[PDB]
Amino acid sequence: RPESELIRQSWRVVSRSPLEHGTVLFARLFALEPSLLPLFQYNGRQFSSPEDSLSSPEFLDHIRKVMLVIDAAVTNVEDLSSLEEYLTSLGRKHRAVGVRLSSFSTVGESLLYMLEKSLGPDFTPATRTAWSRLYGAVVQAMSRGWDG
Ligand code: HEM
């Protein structure tokens, strides 16, 4: 697929520095939707502000987790059923911690935001469409996790 190659190529530089990039993605996410901030709780405490999340080892480690799973999706772009069971299991864990399917779109926009800002003129229309379809396939796999 030419499309799988657009994804792989655009992901290369991001994957070289996954935390700095996931940091953009989550900074965006909490700028768009600060009501997601209390979902991330460690030691029991609640992050008061988005910048508080960026000081938390548990939260930074969470970011690297997320970026590893997107990397996995990229690795498997050509099939992506090879990941479906993992992703459905990921979906279940989300439903169990109280996330709602409606939040998926804001995360997708945060991802696409981070990619546009990283790539600039290399984030071609074709690249964006490819990413939107990949993210949508990942979401559709995870959504199963809300099946029961
Ligand atoms: C619907 C929008 C989403 C919200 C609101 C959300 C929120 C969360 C929260 C609150 C946690 C648990 C945090 C913790 O206790 O440390 C989590 C875990 C995680 N998220 Fe998301 N998430 C969303 C979508 C996604 C997407 C699209 C992916 C990537 C495919 C993803 C990847 C992960 C991973 C890998 C974990 C760790 C799961 C584990 O520990 O087993 N999430 N997410």
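In chain A, numbers come from Swiss-Prot; the residues present are 3-150, in order.
When the header is checked for method, it gives X-ray crystallography, 1.9 Å.
Placed from the backbone N, Cα and C atoms, the Cβ positions cover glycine too.
According to Swiss-Prot, the mutagenesis experiment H64 to L carries the annotation: Improved binding of dioxygen and carbon monoxide to the iron atom. The DSSP secondary structure for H64 (mutagenesis position) is helix. Same-chain residues at least 6 positions away in sequence with a Cβ under 8 Å from that of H64 (mutagenesis position) are, in sequence order, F42.
Per Swiss-Prot, the feature heme b binding site maps to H64, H96.
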